[PDB]
Amino acid sequence: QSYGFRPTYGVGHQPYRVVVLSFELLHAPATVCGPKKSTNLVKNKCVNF
Amino acid sequence: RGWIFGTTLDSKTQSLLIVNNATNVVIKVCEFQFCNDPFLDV
Amino acid sequence: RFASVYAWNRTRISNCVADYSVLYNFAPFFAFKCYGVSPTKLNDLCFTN
Amino acid sequence: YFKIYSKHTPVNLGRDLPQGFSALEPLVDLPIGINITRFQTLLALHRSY
Amino acid sequence: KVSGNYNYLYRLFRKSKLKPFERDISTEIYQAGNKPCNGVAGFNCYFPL
Ligand SMILES: *[C@@H]1O[C@H](CO)[C@@H](O[C@@H]2O[C@H](CO)[C@@H](O)[C@H](O)[C@H]2NC(C)=O)[C@H](O)[C@H]1NC(C)=O
Ligand SMILES: *[C@@H]1O[C@H](CO)[C@@H](O[C@@H]2O[C@H](CO)[C@@H](O)[C@H](O)[C@H]2NC(C)=O)[C@H](O)[C@H]1NC(C)=O
Ligand SMILES: *[C@@H]1O[C@H](CO)[C@@H](O[C@@H]2O[C@H](CO)[C@@H](O)[C@H](O)[C@H]2NC(C)=O)[C@H](O)[C@H]1NC(C)=O
């Protein structure tokens, strides 16, 4: 049935666009990884490579 | 008379209340909020 | 063209470098509550899909 | 398990920390559980000199 | 509880790790970024419990 929206509607009736993310993180081959944006390089000074 | 420990002072975190008297000591692990040691007595 | 609730719009994500720190300007973000997996420690985890 | 290593050496005659070797032994031990990074002491303020 | 056993709490967000055998019982607001919040507990600053 109809689910129309009006701007005059107040809190509790305004349209709320909703997106939900589902994750299946488990012991399986990984396709997506969040990185550390990488840290820049240095020379001639002891570092943990 | 005694010692005070803890961190961040305010009731946000806990603190220590080491103190001696005559033949007694009391310790209290409580969120003690204060500003100075002034333990009025003598 | 956000789809209706009865016909929800599902998308599959493939092998990708996902940074969950640039999307903060994509929506007003009225509510960003999250479950057992924390949004703060979310860009250091690798997901199967 | 708070440590109260202590000893009484009243052999001092005025010099601060006179050169000499002495041992310390704990008296009372008790764990409480707190991230301590602040230290303070209480003084006889009502009658000081 | 048929309705909800909202009597137990547990933390998810901390600035760093935790040593062994201590407690981190405190009611503050997690920064969750450079975005500063003062007890607001809104977006970008989630209640640790
Ligand atoms: C040292 O100070 C503590 C508090 O800092 C006091 O403890 C009292 O001890 C007597 C001993 O019977 C109790 O009856 C009182 O109820 C205690 N008072 C409080 C506030 O806890 C006391 O002045 C000293 N401790 C002693 C004597 O054990
Ligand atoms: C669900 O996914 C998206 C999100 O709305 C819809 O749009 C297209 O999705 C495909 C991937 O399947 C993309 O390649 C296109 O670029 C998207 N846009 C367009 C204009 O096609 C998709 O149509 C939705 N599918 C449904 C509702 O069945
Ligand atoms: C004890 O509490 C203090 C509270 O300030 C901690 O100091 C903070 O530590 C975090 C994590 O390293 C960092 O944000 C800063 O080093 C400090 N922040 C502020 C605002 O002072 C201290 O690290 C705690 N100690 C332990 C062992 O957890």
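Numbers here mean position along the shown chain, with the first residue as 1.
Looking at the header, which is where the method is noted, we find electron microscopy, 3.7 Å.
Each residue, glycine too, has its Cβ placed from N, Cα and C.
One natural variant named in Swiss-Prot is C:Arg1 to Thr (Swiss-Prot position 346), and its note says In strain: Omicron/BQ.1.1, Omicron/XBB.1.5, Omicron/EG.5.1. Following the DSSP three-state reduction, the secondary structure of C:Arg1 (variant position) is coil. The number of other Cβ atoms within 10 Å of the Cβ belonging to C:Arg1 (variant position), over all protein chains shown, comes to 3.
Looking at Swiss-Prot, the entry for natural variant C:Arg1 to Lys (Swiss-Prot position 346) says: In strain: Mu/B.1.621.
Swiss-Prot lists C:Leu23 to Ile (Swiss-Prot position 368) among its natural variants, and the accompanying note reads: In strain: Omicron/XBB.1.5, Omicron/EG.5.1. Secondary structure from DSSP puts C:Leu23 (variant position) in a helix.
Here the C-alpha separation of C:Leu23 (variant position) and C:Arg1 (variant position) works out to 19 Å.
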